[PDB]
Amino acid sequence: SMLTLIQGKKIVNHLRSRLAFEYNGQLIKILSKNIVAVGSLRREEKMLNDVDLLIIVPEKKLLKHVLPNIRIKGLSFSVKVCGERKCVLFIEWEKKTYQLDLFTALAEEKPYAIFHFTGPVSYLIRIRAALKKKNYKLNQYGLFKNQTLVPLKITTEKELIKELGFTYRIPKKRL
DNA sequence: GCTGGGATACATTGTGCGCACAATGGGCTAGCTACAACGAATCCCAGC
Ligand SMILES: [Mg+2]
Ligand SMILES: [Mg+2]
Ligand code: NA
Ligand code: NA
Ligand code: NA
Ligand code: NA
Ligand code: NA
Ligand code: NA
Ligand code: NA
């Protein structure tokens, strides 16, 4: 079940060209530019409970179809839970069962979702508390203020990080 | 901090390791086309 960093790196390199989903009988490949490593893996953590992947979906309707009909070529896996935005799989890798999580994020919300899925839980809690003090709500979908999305002139996770007012930290040192 | 996915009340079993969830069983009760029907609200796990 447990796996080291290089093990999960090999798993992501294997899966980067083997992700797809069934869309009304059509097998759709998931491009590697949309597969982003996240979670404890994006941090150079020595040991991994799981491998966390963020798939980027260009259109909104297809969000229903990616994870519920997710497919992997040539790999055995079980599904414990699966919905529109989150899915966990028990993949079989060399006679060991591994946990592999998939999360979806629209392209408009790429920096936010990446940010929410990269940093450690505690770092996220501290950031969201600091933003909430100023009447703001930050999540994987955007910045909100009085139950209203706040537009930001940003495109990457780093531009988000500075536009929001905190010091940038590469994923490793975030804590 | 903020969200996602899967059951939704109350007593009785099989596990692979005194345990814990999916799966039975039965008095109690609302309402009666001897029908049968939403979908938020809620809670408990899960993710970072
Ligand atoms: Mg993980
Ligand atoms: Mg109960
Ligand atoms: Na999806
Ligand atoms: Na997401
Ligand atoms: Na708001
Ligand atoms: Na504003
Ligand atoms: Na910081
Ligand atoms: Na009747
Ligand atoms: Na009848």
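Numbering starts at 1 and runs along the chain as displayed.
So how was this one determined? The header says X-ray crystallography, 2.7 Å.
From the backbone N, Cα and C atoms, a Cβ is placed for every residue, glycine too.
For A:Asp101 (Mg(2+) binding site), applying a Cβ distance below 8 Å and a minimum sequence separation of six or more within one chain yields A:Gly39, A:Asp50, A:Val51, A:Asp52, A:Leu53, A:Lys86, A:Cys87, A:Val88, A:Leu89. DSSP gives A:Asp101 (Mg(2+) binding site) a strand state. What Swiss-Prot lists as Mg(2+) binding site is A:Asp50, A:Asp52, A:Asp101.
In the three-state DSSP assignment, the secondary structure recorded for A:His116 (mutagenesis position) is helix. Swiss-Prot documents A:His116 to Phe (Swiss-Prot position 115) as a published mutagenesis change and attaches the note Slower dG:dGTP misincorporation.
Mutagenesis annotation in Swiss-Prot: A:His116 to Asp (Swiss-Prot position 115), described as 18x decreased dG:dGTP misincorporation; the structure shown retains the original residue. There are 20 other CB atoms within 10 A of the CB of A:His116 (mutagenesis position), with all protein chains counted.
Looking at Swiss-Prot, the entry for mutagenesis of A:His116 to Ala (Swiss-Prot position 115) says: Complete loss of MgdGTP binding and dG:dGTP ternary complex formation but not dG:dCTP ternary complex formation.
Annotation of the published mutagenesis A:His116 to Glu (Swiss-Prot position 115) in Swiss-Prot: 36x decreased dG:dGTP misincorporation; the original residue is retained in the structure shown.
According to Swiss-Prot, the experimentally introduced change A:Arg126 to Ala (Swiss-Prot position 125) is described as follows: Loss of DNA binding affinity. Decreased dG:dGTP misincorporation. Within 10 Å of the C-beta atom of A:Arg126 (mutagenesis position) sit 14 other C-beta atoms, taking all shown protein chains into account.
Under mutagenesis, Swiss-Prot gives A:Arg128 to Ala (Swiss-Prot position 127) with this note: Slower dG:dGTP misincorporation. When Cβ atoms from all protein chains are considered, those within 10 Å of A:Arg128 (mutagenesis position) total 15, not counting its own.
Quoting Swiss-Prot on the mutagenesis of A:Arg169 to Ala (Swiss-Prot position 168): Loss of DNA binding affinity. Decreased dGTP misincorporation. Its Cβ placed at the centre, A:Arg169 (mutagenesis position) has 12 other Cβ atoms within 10 Å.
Remark: of the binding-site residues A:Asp50, A:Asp52, the most isolated position is A:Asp50 (fewest other Cβ atoms within 10 Å of its Cβ). Listed in sequence order, the residues A:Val38, A:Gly39, A:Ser40, A:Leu41, A:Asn49, A:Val51, A:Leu53, A:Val88, A:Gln99, A:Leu100, A:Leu102 complete the 8 Å Cβ shell around the Mg(2+) site centroid, once A:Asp50, A:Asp52, A:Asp101 themselves are left out. In this structure the alpha carbons, written CA, of A:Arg126 (mutagenesis position) and A:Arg169 (mutagenesis position) are 14 Å apart. Distance noted between the C-alpha atoms of A:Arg128 (mutagenesis position) and A:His116 (mutagenesis position) is 10 Å.
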